[PDB]
Every structure is written in structure tokens, then in C-alpha cells.
Amino acid sequence: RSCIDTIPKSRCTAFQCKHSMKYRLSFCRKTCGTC
Amino acid sequence: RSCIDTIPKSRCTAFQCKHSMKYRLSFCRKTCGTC
Amino acid sequence: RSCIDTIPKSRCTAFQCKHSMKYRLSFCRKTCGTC
Ligand SMILES: [Li+]
Ligand SMILES: [Li+]
């Protein structure tokens, strides 16, 4: 999978990176630090 | 989430923006350029 | 982190303070007003 966020990164939060697998690995993958 | 830094911006560093999700998205969100 | 510019301040611009996290927080940290 490419290392990108698929939604605008202003819509990504630390809460969602900890609590949501889909935010952490898909919507906000890059800014959550997965890649 | 509002576009602010929650710690003083003079404690935010590029290192923390690059290497810490919580700095990049929460403590230093604005000054890291997330929003 | 010390409040200094790590490049000569004559190379620092408002545009780089606004649009680049590394200039804002590192290269031009002092002249950009981060500290
Ligand atoms: Li997120
Ligand atoms: Li600059």
C-alpha cells in the first residue's frame, strides 16, 4: 500500500490514530505514523 | 479538531513532528503543519 | 532547543516560515518567530 493519507490530514487526530484501525491504517496512515 | 498547538510552540521541534504522532497531530499540530 | 536560525537569516523568508515545517521550526526557527 502507498504511504499516504487518503483524507485531508487536517481531518486526522491522535485520538482516531489510537482508537480506529481504519484511520490508523487507511484514512490517516501516513500522519498516524504507520508508514 | 481545532488548529492549535497545546504546548508552547517554542517547545515544538521538527524532530518531534517527524517522529511522534502525538506531537505532530496534537501537542504541536499547528506548528508542525498538520492544519 | 536553542532559539537560533541554523541557516543565515538572510536566506529565511515569510513564505518558507508559512509553508515549510523544517524552515519554521529549524532552519529559520528564531526569525520565523517560533521562539
Ligand atoms: Li487519525
Ligand atoms: Li524561512
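According to its header, this structure was worked out by X-ray crystallography, 1.3 Å.
The backbone N, Cα and C atoms fix where each Cβ goes, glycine too.
The domain 'ShKT' annotation in Swiss-Prot covers B:3-35, and the record cites sequence analysis as its basis.
Quoted from Swiss-Prot, the note on mutagenesis experiment B:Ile7 to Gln is: 10-fold decrease in potency of inhibition of Kv1.3/KCNA3. B:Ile7 (mutagenesis position) counts 13 other C-beta atoms within 10 Å of its own C-beta, drawing on all protein chains shown.
The 10 Å shell around the Cβ of B:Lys9 (mutagenesis position) contains 18 further Cβ atoms across the protein chains shown. Per Swiss-Prot, mutagenesis B:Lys9 to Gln is noted as: 10-fold decrease in potency of inhibition of Kv1.3/KCNA3.
In the three-state DSSP reading, B:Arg11 (mutagenesis position) counts as helix. All chains included, 14 other C-beta atoms sit within 10 angstroms of the C-beta of B:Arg11 (mutagenesis position). Under its mutagenesis entries, Swiss-Prot includes B:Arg11 to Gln with the note: 7.5- to 42-fold decrease in potency of inhibition of Kv1.3/KCNA3.
Quoted from Swiss-Prot, the note on mutagenesis experiment B:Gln16 to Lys is: 6.6-fold increase in selectivity for Kv1.3/KCNA3 over Kv1.1/KCNA1, which is marked by a 2.6-fold and 117-fold decrease in potency of inhibition of Kv1.3/KCNA3 and Kv1.1/KCNA1, respectively. Look at B:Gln16 (mutagenesis position): DSSP puts it in a helix.
Sequence-distant neighbours of B:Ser20 (mutagenesis position) (same chain, 6+ residues apart, CB-CB distance under 8 A): none. The note that Swiss-Prot attaches to the published mutagenesis B:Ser20 to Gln or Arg is: More than 25-fold decrease in potency of inhibition of Kv1.3/KCNA3.
Experimental mutagenesis is annotated in Swiss-Prot for B:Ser20 to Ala, with the remark: 20-fold decrease in potency of inhibition of Kv1.3/KCNA3, and 80-fold decrease in potency of inhibition of KCa3.1/KCNN4.
Taken residue by residue with DSSP, B:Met21 (mutagenesis position) is part of a helix. Cβ-based neighbour count (10 Å, all protein chains) for B:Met21 (mutagenesis position) stands at 19. Experimental mutagenesis at this site is recorded by Swiss-Prot as B:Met21 to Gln, annotated: More than 25-fold decrease in potency of inhibition of Kv1.3/KCNA3.
In Swiss-Prot, a published mutagenesis experiment is listed as B:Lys22 to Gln or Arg, annotated More than 25-fold decrease in potency of inhibition of Kv1.3/KCNA3. The local packing around B:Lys22 (mutagenesis position), expressed as other Cβ atoms within 10 Å of its Cβ over all shown chains, amounts to 15.
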Select from B:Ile7, B:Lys9, B:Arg11, B:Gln16, B:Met21, B:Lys22 the mutagenesis positions whose C-beta atom falls under 8 Å of at least one C-beta in chain A, and return them in sequence order or as 'none'. B:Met21, B:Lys22
Given mutagenesis positions B:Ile7, B:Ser20, B:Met21, B:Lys22, which are under 8 Å from chain C when comparing Cβ atoms? none
Per the 10 Å Cα distance test against B:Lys22 (mutagenesis position), the mutagenesis positions B:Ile7, B:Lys9, B:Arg11, B:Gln16 reduce to B:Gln16
